[PDB]
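Structure first, then comments.
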Amino acid sequence: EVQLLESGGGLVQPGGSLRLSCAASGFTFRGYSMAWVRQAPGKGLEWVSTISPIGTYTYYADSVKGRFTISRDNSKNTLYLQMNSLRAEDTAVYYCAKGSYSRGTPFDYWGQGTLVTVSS
Amino acid sequence: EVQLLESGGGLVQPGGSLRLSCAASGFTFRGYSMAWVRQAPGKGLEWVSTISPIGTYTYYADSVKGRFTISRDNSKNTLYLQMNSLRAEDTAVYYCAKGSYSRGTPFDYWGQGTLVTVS
Amino acid sequence: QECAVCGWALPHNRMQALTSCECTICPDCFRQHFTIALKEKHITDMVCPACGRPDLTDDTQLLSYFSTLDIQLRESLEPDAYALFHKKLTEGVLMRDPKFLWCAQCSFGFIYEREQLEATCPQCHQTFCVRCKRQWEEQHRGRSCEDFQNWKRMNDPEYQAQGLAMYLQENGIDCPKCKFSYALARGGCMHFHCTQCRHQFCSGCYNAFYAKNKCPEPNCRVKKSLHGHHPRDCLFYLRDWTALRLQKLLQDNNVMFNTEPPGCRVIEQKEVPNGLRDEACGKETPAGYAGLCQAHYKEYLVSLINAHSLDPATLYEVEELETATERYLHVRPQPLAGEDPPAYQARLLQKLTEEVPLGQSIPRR
Ligand SMILES: */C(=C\C(=O)OCC(=O)NC)CNC(=O)c1cc2c([nH]c1=O)CCCC2
Ligand SMILES: [Cl-]
Ligand SMILES: [Cl-]
Ligand SMILES: [Zn+2]
Ligand SMILES: [Zn+2]
Ligand SMILES: [Zn+2]
Ligand SMILES: [Zn+2]
Ligand SMILES: [Zn+2]
Ligand SMILES: [Zn+2]
Ligand SMILES: [Zn+2]
Ligand SMILES: [Zn+2]
């Protein structure tokens, strides 16, 4: 069954950098897109970024374009999120998510979540 | 900024009735399609229904069409899901979702969810 | 009537109608045939098992066929079988991942490998621009997405009915220490509190609202009080001007301003039990104030003043210039020998504008 484990969260100073990783298991990694979503205080889930099965296409929410880089290493079943120029509004739980092609479900599973806080 | 607050979930017997609400703020509600999705215990996320920006068109998953009715009130920035004749497979966390015009996803925001149990 | 492969007599809605050749295939013969093609054959062998109508030795229709066949392959195949179909399509046809599009209108996802900039969703059959994903119309032809997006937002009646309230809401308030942008009007209250970092600052000039005995400004006479320091062109001061004098500064520099619409519909964020409720201003909208209340109409005039960096000191009388000299230069002015009132005025004005700049952090435009 699908298993996802995020890693890398922590306390970040404003404008600092952070790199999240996500180890995946329980499905053929290279067969699906992967996505990052995040939960800000008091909210639900905000889509952050999506990467295509072999990294051809990378997509980003407007508020993170030019600051975040999504990437994947299919030989290790691992997803990465490189986060630069972090601001207070980037404070959130960051979730790894297994993509899907089904209608209305860009992802069908998401992981435990790693917490990132940006000091003020 | 964007926020979606679900309410209306709870315990209900089979064949019962339940109406969920999703209060929206932080964006021009009338200019986006909205949706309901759900995650049954231990299962993967499942799409339930989508409604057009002004409500002209509705779409439904096969297992719920005719039993569930999606609707919206742009005057109140609220999205509704009228669930009739509940079954045991309907127990799940239900999420409202905002339609997205960004490349790479059909939705860009989900609520924190509301739990539904059908005993 | 019956399946074209095995003959099994099923109703039409119990089989799979291949959208290309119009053949009715049972769900089992459909699945087994296409997977064994993935298993031990090649992807050019993914033609209807009964007919053979898709010509796979032909790069004319190859991509539009796999785009439509992908839909029925997803619904009928297993997860591992559907993965080989994307792997082989990537490694044998495209040399890359396929372009997957999400219909914003009905949430359906599909492969779109055509050259056109508009795409028809196979589910809801509506067409949308591939880049901006908005609904496609003839106006978008030959126009950039921004041009199109600005054109629709400009002529949507609900947006236009809001009037100047949208311009006030759109000019954001950015917290100078945490960088969160709130996008609210100011009204008459300058003292802003930020929810994320608790910073207290003036929304007109972004200067700090210092707590008791915290202000470090020299010669400050209210150090034991909560207070901020504002430049002379900050709304904190210009809100005390009449609308007439604010308009005179705009007229002296040929800056246009509305006085009729192009209570007060400006949206404010009132705090309710657990949450913020967007309650409209709703105060009196006098004639000549462009449909806004007085405080919001003055805010609109000042942001025009600030956007153009107009100096209110150009209209100061002598006593105003003297106040400004003590406030910002910390010296009590005094006339010199031979000066008449205009000469005294001209000297104080020149020294003030040379030594004290306009608002250095005021949001302009
Ligand atoms: C002063 C607000 C005030 O005095 O309320 C009554 C009024 O406007 N006139 C009678 C200025 N402060 C704000 O407008 C303000 C608004 C927000 C936040 N912080 C503020 O200081 C944080 C949450 C977003 C709204
Ligand atoms: Cl919006
Ligand atoms: Cl898309
Ligand atoms: Zn058959
Ligand atoms: Zn055929
Ligand atoms: Zn569609
Ligand atoms: Zn466009
Ligand atoms: Zn702040
Ligand atoms: Zn100020
Ligand atoms: Zn002071
Ligand atoms: Zn007002």
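Using the numbering of Swiss-Prot, the residues shown for chain C are 697-958, 968-1070, in order.
Backbone N, Cα and C atoms are what each Cβ position is placed from, and that goes for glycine too.
Over in Swiss-Prot, the protein carries these features:
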type     : residues                               : note
BINDING  : C:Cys699, C:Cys702, C:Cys722, C:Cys725 : Zn(2+) 1 binding site
MUTAGEN  : C:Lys783 to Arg                        : Reduced ubiquitination; when associated with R-735 and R-875
MUTAGEN  : C:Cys871 to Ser                        : Abolishes polyubiquitination activity of LUBAC; when associated with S-874
BINDING  : C:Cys871, C:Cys874, C:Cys890, C:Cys893 : Zn(2+) 5 binding site
MUTAGEN  : C:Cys874 to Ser                        : Abolishes polyubiquitination activity of LUBAC; when associated with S-871
MUTAGEN  : C:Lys875 to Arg                        : Reduced ubiquitination; when associated with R-735 and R-783
MUTAGEN  : C:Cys885 to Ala                        : Abolished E3 ubiquitin-protein ligase activity and ability to promote formation of the bacterial ubiquitin coat; when associated with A-935 and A-983
ACT_SITE : C:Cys885                               : active site
BINDING  : C:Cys898, C:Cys901, C:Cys916, C:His925 : Zn(2+) 6 binding site
MUTAGEN  : C:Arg935 to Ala                        : Abolished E3 ubiquitin-protein ligase activity and ability to promote formation of the bacterial ubiquitin coat; when associated with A-885 and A-983
MUTAGEN  : C:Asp983 to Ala                        : Abolished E3 ubiquitin-protein ligase activity and ability to promote formation of the bacterial ubiquitin coat; when associated with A-885 and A-935
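Counting 9 residues missing between C:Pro958 and C:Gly968, the deposited model places the Cα atoms of those two residues 16 Å apart. Here the Cα atom of C:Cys916 (Zn(2+) 6 binding site) is found 22 Å from that of C:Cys885 (mutagenesis position).
Spacing of C:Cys890 (Zn(2+) 5 binding site) relative to C:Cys871 (mutagenesis position) is 7 Å (Cα to Cα, whole number). Chain B has a C-beta under 8 angstroms from the C-beta of C:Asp983, taken from the recorded positions C:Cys725, C:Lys783, C:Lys875, C:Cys898, C:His925, C:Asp983. In this chain, none of the residues that are 6 or more apart from C:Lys875 (mutagenesis position) has a CB less than 8 Å from its CB.
Each of the recorded positions C:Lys783, C:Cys874, C:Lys875, C:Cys893, C:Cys901, C:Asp983 was checked for a CB under 8 angstroms from a CB of chain A; the ones meeting this are C:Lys783, C:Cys874, C:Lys875, C:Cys893. Ranking the binding-site residues C:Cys699, C:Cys702, C:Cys725, C:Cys893, C:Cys901 by the distance of their Cα atoms from the Cα of C:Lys783 (mutagenesis position) places C:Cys725 first. Using CA atoms as reference points, the recorded positions C:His925, C:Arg935, C:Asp983 were checked against C:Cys722 (Zn(2+) 1 binding site), and the closest is C:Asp983. Excluding the listed site residues C:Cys699, C:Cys702, C:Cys722, C:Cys725, the same chain places C:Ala700, C:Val701, C:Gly703, C:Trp704, C:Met711, C:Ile721, C:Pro723, C:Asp724, C:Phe726 with Cβ atoms within 8 Å of the centre of the Zn(2+) 1 site Cβ atoms.
When secondary structure is read from DSSP and collapsed to three states, C:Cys898 (Zn(2+) 6 binding site) falls in the strand class.
In this view, the densest Cβ surroundings among the binding-site residues C:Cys725, C:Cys890, C:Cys893, C:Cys901, C:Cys916 belong to C:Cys901, judged by other Cβ atoms lying within 10 Å. Nearest to C:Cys901 (Zn(2+) 6 binding site) in space, judged by Cα atoms and limited to the recorded positions C:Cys699, C:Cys702, C:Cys725, C:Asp983, is C:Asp983. Considering only the recorded positions C:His925, C:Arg935, C:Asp983, the residue whose Cα is spatially closest to the Cα of C:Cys699 (Zn(2+) 1 binding site) is C:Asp983. The CA atom of C:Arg935 (mutagenesis position) is located 10 Å away from the CA atom of C:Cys885 (mutagenesis position). Taking C:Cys725, C:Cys871, C:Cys874, C:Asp983 as the recorded positions under consideration, the smallest Cα distance to C:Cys898 (Zn(2+) 6 binding site) is found for C:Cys871.
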